[PDB]
Amino acid sequence: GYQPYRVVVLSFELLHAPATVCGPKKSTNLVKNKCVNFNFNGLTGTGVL
Amino acid sequence: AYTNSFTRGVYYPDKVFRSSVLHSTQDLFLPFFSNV
Ligand SMILES: *[C@@H]1O[C@H](CO)[C@@H](O)[C@H](O)[C@H]1NC(C)=O
């Protein structure tokens, strides 16, 4: 009951700082001035730009 | 040769930016009118 794994950990932070880290997908180009939803850098919302 | 504080140790609490926000906080901060 002590077979080997070398423990591994999560990393995670709650908005308290600059945004820098996520695995890039298509990474679209932005529009403006038309109430459209955004998943902006992971932080999401709808409204205008 | 101690020396009293008037107004020191005032720092925006985190990288976040509030804007015209009469806000409040609490963490390890500077006691006021204390003597350094
Ligand atoms: C600050 O506090 C110390 C400790 O009681 C006191 O001796 C001093 O007179 C006070 N005022 C100063 C340093 O201006």
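Going by Swiss-Prot, the residues shown for chain A are 504-552, listed in order.
Yeah, the Cβs are placed from backbone N, Cα and C, and that goes for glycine too.
Features of the protein shown, as given by Swiss-Prot:
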MUTAGEN   A:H519 to P  Increased resistance to human covalescent sera neutralization
VARIANT   A:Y505 to H  In strain: Omicron/BA.1, Omicron/BA.2, Omicron/BA.2.12.1, Omicron/BA.2.75, Omicron/BA.4, Omicron/BA.5, Omicron/BQ.1.1, Omicron/XBB.1.5, Omicron/EG.5.1
VARIANT   A:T547 to K  In strain: Omicron/BA.1
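Sequence features annotated in Swiss-Prot and their locations in the structure.
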residue: A:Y505; record: variant position; Cβ within 10 Å: 4
residue: A:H519; record: mutagenesis position; Cβ within 10 Å: 9
residue: A:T547; record: variant position; Cβ within 10 Å: 9
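A:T547 (variant position) and A:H519 (mutagenesis position) have their C-alpha atoms 16 Å apart, to the nearest angstrom.
Distance noted between the C-alpha atoms of A:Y505 (variant position) and A:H519 (mutagenesis position) is 38 Å.
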